[PDB]
Amino acid sequence: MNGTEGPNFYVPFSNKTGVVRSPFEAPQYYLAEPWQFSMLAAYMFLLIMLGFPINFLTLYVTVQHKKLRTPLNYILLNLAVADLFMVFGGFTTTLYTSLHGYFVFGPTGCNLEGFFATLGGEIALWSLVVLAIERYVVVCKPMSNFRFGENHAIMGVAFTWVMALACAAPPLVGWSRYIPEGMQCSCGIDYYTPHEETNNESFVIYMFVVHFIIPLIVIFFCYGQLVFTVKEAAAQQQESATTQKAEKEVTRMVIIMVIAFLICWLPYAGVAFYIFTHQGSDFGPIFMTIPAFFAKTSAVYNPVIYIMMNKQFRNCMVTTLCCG
Amino acid sequence: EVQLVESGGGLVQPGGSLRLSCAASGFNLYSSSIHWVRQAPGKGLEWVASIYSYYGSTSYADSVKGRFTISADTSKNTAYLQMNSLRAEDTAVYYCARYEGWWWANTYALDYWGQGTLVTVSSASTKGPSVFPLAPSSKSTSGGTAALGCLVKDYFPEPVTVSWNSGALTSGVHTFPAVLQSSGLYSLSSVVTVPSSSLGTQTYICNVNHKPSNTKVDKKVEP
Amino acid sequence: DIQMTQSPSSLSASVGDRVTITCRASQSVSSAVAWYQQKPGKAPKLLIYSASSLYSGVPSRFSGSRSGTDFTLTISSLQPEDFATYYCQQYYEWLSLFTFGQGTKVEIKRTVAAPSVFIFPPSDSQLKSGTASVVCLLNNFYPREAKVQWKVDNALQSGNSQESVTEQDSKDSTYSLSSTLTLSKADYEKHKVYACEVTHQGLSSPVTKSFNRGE
Amino acid sequence: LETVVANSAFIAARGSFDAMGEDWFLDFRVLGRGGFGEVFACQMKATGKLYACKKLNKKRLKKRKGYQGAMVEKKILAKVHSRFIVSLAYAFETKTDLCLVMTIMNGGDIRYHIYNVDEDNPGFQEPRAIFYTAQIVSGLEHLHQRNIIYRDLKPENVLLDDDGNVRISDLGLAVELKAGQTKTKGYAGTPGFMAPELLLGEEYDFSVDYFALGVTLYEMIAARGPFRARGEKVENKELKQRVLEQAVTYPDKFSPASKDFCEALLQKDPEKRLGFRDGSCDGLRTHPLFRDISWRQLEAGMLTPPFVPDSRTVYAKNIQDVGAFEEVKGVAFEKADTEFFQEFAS
Ligand SMILES: NC(=O)c1cn([C@@H]2O[C@H](CO)[C@@H](O)[C@H]2O)c2ncnc(N)c12
């Protein structure tokens, strides 16, 4: 094996306590401790407490500032909604379950919770891609000189939903499956079990290529072009402090934007790839919570990067904070 | 208030030249236009010339145009009128006046004037008066009142004063305005109506003083 | 050119009267009329400026109305210092002169009075200079609808006679006129009858006072 | 931030330029939010030339019911041109705005330049201001000779080109009259650039445009209007009271010639206001302010401006606080509105 395989579970811990079965009815305390569950619940509490205000504000501020209602912000509103799907579908459920020490909603519950978490995370993932595309479109020009209009924005939003369903829907129909990850109180994607009945191998290749590599490439292209353009512009305009500052700032920002995509999805991709390439790769249950930590925190940092560091939103937020 | 005090008048020969000065106060000269206006004695007012507020544009009445040149110094706050070519009609009291703005500027009008400075254009030296009695008539006796007087003739320049009995008789005394004769000398008559009956009972003496030579002649006018 | 007319040319008024005078410009100089009062021993003084707007530090007795080419100055109640000459001005150029009226004389209304006519012999002293001056006094008459005429030997003397007229007296408020006929000594000694003929409306027909040389 | 990226892209576009629809214009930052919508810079796909696009947002139009105001500004600016009135090049719509795309003036607007020179330097230096005043006057004169009452003029509508010559631009709420009328009633134009006559609901002639000039000139030199403070604008009701009641006081920043000229324009009665004096508007031209500038050379554009806008810097605001007005909630467009949008477009 490489842990303890099941047809409806994957305990990452190797069987050696002789009670490693499905954790839909078995309380995990033979591979975890109560304090680790408190820290799990604490972490989920954090993500709710930060995630809900931040994302609610993003929707709210646009409704009360006229000037914010523009096509290029639609995708940002979508991002905030995506993050909230992760908060109420994933985080809250996992907080509840962790205090029992196992997932108490059963196989159907696992599929539901796992679906909402994946759906959320995928709309977020693809939002970051679409956003990079939109930035490329506006500055680099898809077809020489283009206005970004309502229709394109809507298409962009719809696209993230469709791609997300393209990922979240397959484990419900038996091509892969949702089964507990981490300390067995959240459900993730089956990628860590070499289990024939769900055809994990082909799914892992599909996942890695279409939902990581493609996005990663698109991001590198778009922002590479953008940083190039801004460097060039500054070079052709030595005069004025502003253009020189802009060049430095844009390079810094692009590094932040690339890194944020990396942190969020690289752990999942890395771990999945390693297990695929090398059989008998045992990673503990606590160890399997690590990719989730990195991914889940993007529900906070994505809106910091993509909303706050945009001039228009900033002004409006300042207005609202100074009474409004 | 705003005030203008002129100086620089005097007697000047015909066809000569004279420069009048108008000292301005109560305002900054560079912030107000300045003009000259003149008044012939006992007549209307003729505008002479203007020069712009910050100085640059000039206008002139046609009769004086070119001949008189308006000017000013904003470093003295004084306006000057340089008068070249003098004529008999130029004999006048000369006024400076003020004006504000130029080309519609709260639709101004000439708001402050000087008290005038006398310019006399004439040729002749100062001359004491010859005083002749104007004897009463014995044919004016017909009303019981006779008028007698003195003709104060061939003096230059003005003013003479004529009084009767050293100023003791001044009621019924009509001292007429000086008239400029065609000899270029002034003449006036001063007359008094008295009872015809009081002639040769009261003597009537005209006391003539001509201040610009300090010449005084007292002439007893016969009964 | 710019021609300023006023009407009435002269008017007889009394204190506490409503005096209305008009001014007319020959061409339109827009609403642009100042009214000045001038009276002896003073410099011109602004009454009304702009078009009808009362100037600061001027009594509200003076007021103006109207616009166009016909301007009005009204004095609601007269005071004893409003017997004066009133001038309108228009204060514009194209480079044309700033044009003033010919003055409207407001004078003191009173009864007609006949002149006391006196004719004066020259003295011996006057004849010694080489000129003979014969003086005629018309004393205390009103109004100035009077003409003095000199006749020497019935021949009309004009262009060698000079008139001078005083304004309203403070002793009786009338006018006096002295006319001095200046002749050669030679002309005087070739003449005999020197006559001053006085024409006035208070007189039924001209009164002539004459003398024969000396007393 | 992103606005700086857009500003950098503008700089990039300018460099290319120096050296009709949604697939025909590259969009850069907005430069302000006007009366009916935002006004952003933009660039031609096939020409690589910079144009301003005065957007009148459809949503904001519906809210304000600003359909009349839009048509007036269009038709007037479209028809009347000189060398002191810029051309209109295109009138199209996208899907969210009506567009007027007008000819180059990459030098910014006069209002910007008041504060960009330095904000501790109020307006321009006297010779530079005088030159621009002379040029504005010539543009107004051209309108008056065609018997056009503008009812407007403002610093933000006086644009600098890169030469440094100024031109009036964007002919808003106005009426072009024929020969045989000069007096018309109405309430029109943007408050503060409207004379007493309009505000009181009375007939007015050419005088009112000269009132607007007075306001413009005063703001150009002193960095504040006669009826507003420095970089401020007051509410319409208060502004109306200011125009009718507030006497103008003159800083020492003005030269004597410029003081006198401003006084002449800012009189509240048309009769006392310099402009049309019932036989010419060339009586205005006689004022000593213009002794510095020959009229013959000025009208033919043969005079060099004492400032030349640099092309290594870009004028006009980059978004950081621009105005706003409602965009639609439940409010759904009328059939009439759709017909207006097509009709507006040429
Ligand atoms: N409507 C116009 O003609 C223009 C207005 N602006 C800017 O857009 C801002 C908002 O109106 C103004 O303050 C100017 O900075 C312009 N900037 C450049 N060119 C133009 N044609 C205009």
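Recorded method for this deposit: electron microscopy, 4.1 Å.
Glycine residues also receive a Cβ, built from the backbone N, Cα and C atoms like all the rest.
As recorded in Swiss-Prot, the features of this protein are as follows:
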- A:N2 to C: Stabilized by a disulfide bond and normal light absorption; when associated with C-282 and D-15 (MUTAGEN)
- A:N15 to D: Normal light absorption; when associated with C-2 and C-282 (MUTAGEN)
- A:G90 to D: Increased thermal stability and decreased retinal uptake. Decreases stability of the inactive conformation (MUTAGEN)
- A:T94 to I: Stabilizes the activated conformation and hinders hydrolysis of the covalent bond that retains all-trans-retinol (MUTAGEN)
- A:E113 to Q: Causes shift to the activated conformation (MUTAGEN)
- A:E201, A:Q279: Zn(2+) binding site (BINDING)
- A:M257 to Y: Causes shift to the activated conformation (MUTAGEN)
- A:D282 to C: Stabilized by a disulfide bond and normal light absorption; when associated with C-2 and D-15 (MUTAGEN)
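Positions of the features from Swiss-Prot, shown on the structure.
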residue : record               : DSSP (3 states)
A:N2    : mutagenesis position : coil
A:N15   : mutagenesis position : coil
A:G90   : mutagenesis position : helix
A:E113  : mutagenesis position : helix
A:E201  : Zn(2+) binding site  : helix
A:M257  : mutagenesis position : helix
A:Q279  : Zn(2+) binding site  : coil
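The subset of recorded positions (A:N2, A:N15, A:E113, A:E201, A:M257, A:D282) lying with their Cα within 10 Å of the Cα of A:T94 (mutagenesis position) consists of A:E113, given in sequence order.
Within 10 Å of A:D282 (mutagenesis position), counting C-alpha to C-alpha distances, fall the following of the mutagenesis positions A:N2, A:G90, A:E113, A:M257: A:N2. Of all the mutagenesis positions listed here (A:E113, A:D282), it is A:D282 whose C-beta has the fewest other C-beta atoms within 10 angstroms. Among the recorded positions A:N2, A:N15, A:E113, A:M257, A:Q279, the ones whose Cα sits within 10 Å of the Cα of A:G90 (mutagenesis position) are A:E113. Cβ environment of A:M257 (mutagenesis position): A:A132, A:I219, A:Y223, A:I305 lie under 8 Å away, each six or more residues apart in the same chain. Most buried of the recorded positions A:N2, A:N15, A:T94, A:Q279, judged by other Cβ atoms within 10 Å, is A:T94. Note on proximity: among A:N15, A:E113, A:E201, A:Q279, the recorded positions of the record, the Cα nearest A:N2 (mutagenesis position) is that of A:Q279.
A distance of 23 Å separates the Cα atom of A:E113 (mutagenesis position) from that of A:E201 (Zn(2+) binding site).
Ranking the recorded positions A:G90, A:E201 by the number of CB atoms within 10 A of their own CB puts A:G90 at the top.
On the backbone, the CA of A:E201 (Zn(2+) binding site) and the CA of A:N15 (mutagenesis position) stand 23 Å apart.
In this structure, the CA atom of A:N15 (mutagenesis position) is 16 Å away from the CA atom of A:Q279 (Zn(2+) binding site).
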